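Read the structure below first, then the notes.
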Amino acid sequence: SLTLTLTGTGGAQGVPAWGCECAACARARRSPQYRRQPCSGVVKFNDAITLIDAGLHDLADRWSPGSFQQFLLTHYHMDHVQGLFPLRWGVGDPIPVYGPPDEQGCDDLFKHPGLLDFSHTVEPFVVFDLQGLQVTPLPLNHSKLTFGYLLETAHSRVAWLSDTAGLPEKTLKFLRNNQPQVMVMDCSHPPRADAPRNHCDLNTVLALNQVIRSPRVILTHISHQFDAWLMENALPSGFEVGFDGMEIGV
Amino acid sequence: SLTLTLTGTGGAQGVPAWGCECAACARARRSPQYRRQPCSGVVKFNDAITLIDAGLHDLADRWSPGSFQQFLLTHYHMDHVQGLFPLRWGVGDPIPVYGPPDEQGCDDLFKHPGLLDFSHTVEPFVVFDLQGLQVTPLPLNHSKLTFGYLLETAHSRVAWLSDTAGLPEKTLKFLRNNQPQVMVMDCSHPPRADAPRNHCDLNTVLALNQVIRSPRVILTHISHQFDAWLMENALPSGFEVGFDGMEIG
Ligand SMILES: [Mn+2]
Ligand SMILES: [Mn+2]
Ligand SMILES: [Mn+2]
Ligand SMILES: [Mn+2]
Ligand SMILES: [Zn+2]
Ligand SMILES: [Zn+2]
């Protein structure tokens, strides 16, 4: 059993954006299911649990020390690690934190890590094992050193690709050659005439999947402007928008 | 009219500390009214609202843009500013942020401030005015550049002093000479010998008030160990422990 739950599907600004009265933000206030907390996921493989990123601010209420096996981080932007701060001073055994070899980290996490063990840095395209789950780091195109991950068990493959703007060539080629059955993909922006710098727009994602050919692409890291667009425009077949609490099977 | 609310009365670790099952933490799990969120406050002077620090994670739910007048920051440790991150990308007019002239800030706040305006730096012992409220920055003893504040109206004087270990001489003397009727004070630890380095213990706060003689000292920034101690020991007359949500008029 490999499942993935999207615990947050937004960016740093979130939905609702603070004070915004656009159609998407008003909807999320009225109907909480449309709120989007910071982009993050929970992988359950057999008994083992991996927390992909740590942008939620209530992890300490969702989990106890030892109730999950490790963190897997994409990068050290605040919206992906701010949730580690209420955890580090906890009581319990060390908690492994797997992620890119970013030498600075975020604020004083590295200098004062508490129960978090950041020594578990990983390498592009070098597979590691999480309680049987095969994980491959994939370099992404972003303003910080950022890895996405291929997660594989028994030839079932899921790709976690946030945050990124149009994939590096080696990563694109690897994904084409290791076709994911499901790809969770940063698509912050509605379709644009130009590819944005740090996060994909819809047109970029469509272009990428013409090469990768994943049969199920789930868009995440959704901005309020993209939600507004989605309220009036349909996605093409094969693409769906993620939402907080979405459960993904294989 | 002047009201002060202690919206958070804990430190970075909080109460309950994650995974801790000591008497204080277990109590705070059974009864959330004993939880302590990061040290922060709200000052209301007539209609004007100042948010002191921004350690709470849900300011975006408590407030809308324009519903308060400014932030007043003591220092840029993460547990005092982490709540600004969910706000900066909002929709609204610029929000003044008053605070010490820390050149670095925290993470990328200064480079990418969004609606936050960090240009409102303040100076030790130089009074400034917030909608009629007279505010004096007071240097504190802490690992980052940190100011506490005297808040003064025609008849009332309240000091907000966190985070700090002891007080620098000029600040101590200023407080003795401008005796606060209420002093909200960092007291992270139960009575110790000696120090501590970055946050007061109870013996240090007692020593400071031997000089300042404020008639009402409210302890904040309380660690779980100090809470556990308080479950079994009384404080002297004139000292009380803050709680999240406590209102002071
Ligand atoms: Mn990022
Ligand atoms: Mn992001
Ligand atoms: Mn503090
Ligand atoms: Mn501090
Ligand atoms: Zn909006
Ligand atoms: Zn405890």
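Just so it is clear, chain B uses Swiss-Prot numbers, and the residues here are 2-250, in order.
For this deposited structure, the header notes the method as X-ray crystallography, 1.4 Å.
Cβ atoms are placed via backbone N, Cα and C, with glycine included.
The Zn(2+) binding site annotation in Swiss-Prot covers B:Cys21, B:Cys23, B:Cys26, B:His225 and rests on experimental evidence. In Swiss-Prot, a published mutagenesis experiment is listed as B:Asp54 to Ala, annotated Has a 1000-fold lower activity. Among the mutagenesis results in Swiss-Prot, B:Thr75 to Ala has the note: Has 40-fold lower activity. The residue drawn here is the original one. Under the heading Mn(2+) 1 binding site, Swiss-Prot lists B:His76, B:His78, B:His143, B:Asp164. Here Swiss-Prot notes a mutagenesis experiment, B:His78 to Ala, with the remark: Has 250-fold lower activity. According to Swiss-Prot, the mutagenesis experiment B:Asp80 to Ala carries this note: Has 1000-fold lower activity, and has 100-fold lower affinity for manganese. The annotation Mn(2+) 2 binding site is assigned in Swiss-Prot to B:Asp80, B:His81, B:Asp164, B:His222. In Swiss-Prot, the entry for mutagenesis B:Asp164 to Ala states: Has a 1000-fold lower activity. The structure shown retains the original residue. In Swiss-Prot, the entry for mutagenesis B:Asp187 to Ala states: No effect. The structure shown retains the original residue. The note that Swiss-Prot attaches to the published mutagenesis B:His200 to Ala is: Has 10-fold lower activity. One mutagenesis experiment catalogued in Swiss-Prot, B:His222 to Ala, is accompanied by this note: Has 9-fold lower activity.
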Mind giving me a neighbour count for B:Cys26 (Zn(2+) binding site)? Other Cβ atoms within 10 Å of its Cβ, every protein chain shown.
24
Can you tell me the CA-to-CA distance separating B:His76 (Mn(2+) 1 binding site) and B:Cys23 (Zn(2+) binding site), as a whole number of Å?
30
Enumerate in sequence order the recorded positions B:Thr75, B:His76, B:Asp80, B:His143, B:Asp164, B:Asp187 whose Cβ-atom distance to ligand 3 is under 6 angstroms.
B:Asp80, B:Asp164
Taking the centre of the Cβ atoms of B:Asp80, B:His81, B:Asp164, B:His222 as the Mn(2+) 2 site, the remaining residues of that chain with Cβ inside 8 Å are B:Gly12, B:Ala13, B:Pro39, B:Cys40, B:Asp54, B:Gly56, B:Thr75, B:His76, B:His78, B:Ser163, B:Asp187
Residue from B:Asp54, B:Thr75, B:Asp164, B:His200 whose C-alpha is spatially nearest that of B:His81 (Mn(2+) 2 binding site), among the mutagenesis positions
B:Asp54
List the Cα distance (Å, whole number) between B:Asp54 (mutagenesis position) and B:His143 (Mn(2+) 1 binding site).
16
Since the record lists B:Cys21, B:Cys23 as binding-site residues, which of them has the fewest other Cβ atoms within 10 Å of its Cβ?
B:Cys23
May I ask for the distance between B:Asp80 (mutagenesis position) and B:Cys23 (Zn(2+) binding site), taken between their Cα atoms and rounded to an integer number of Å?
23
Can you list which of these recorded positions (B:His78, B:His143, B:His222) have a Cβ closer than 6 Å to ligand 6?
none
Mind pulling out which recorded positions among B:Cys21, B:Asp80, B:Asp187, B:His225 sit under 8 Å from chain A, Cβ to Cβ?
B:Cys21, B:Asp80
Compared by Cα position, which of the recorded positions B:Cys26, B:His78, B:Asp164, B:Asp187, B:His225 is the closest one to B:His143 (Mn(2+) 1 binding site)?
B:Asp164
Cα of B:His78 (mutagenesis position) to Cα of B:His225 (Zn(2+) binding site), in Å and rounded, measures 20
Let me know the most crowded of the recorded positions, choosing from B:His76, B:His78, B:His143, B:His200, B:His222 and counting other Cβ atoms within 10 Å.
B:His222
CB < 6 Å to ligand 4, subset of mutagenesis positions B:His78, B:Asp164, B:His200, seq order -> B:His78, B:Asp164
Proximal but sequence-remote residues of the same chain as B:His225 (Zn(2+) binding site) (Cβ under 8 Å, at least 6 apart)
B:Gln14, B:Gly15, B:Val16, B:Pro17, B:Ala18, B:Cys21, B:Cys23, B:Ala25, B:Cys26
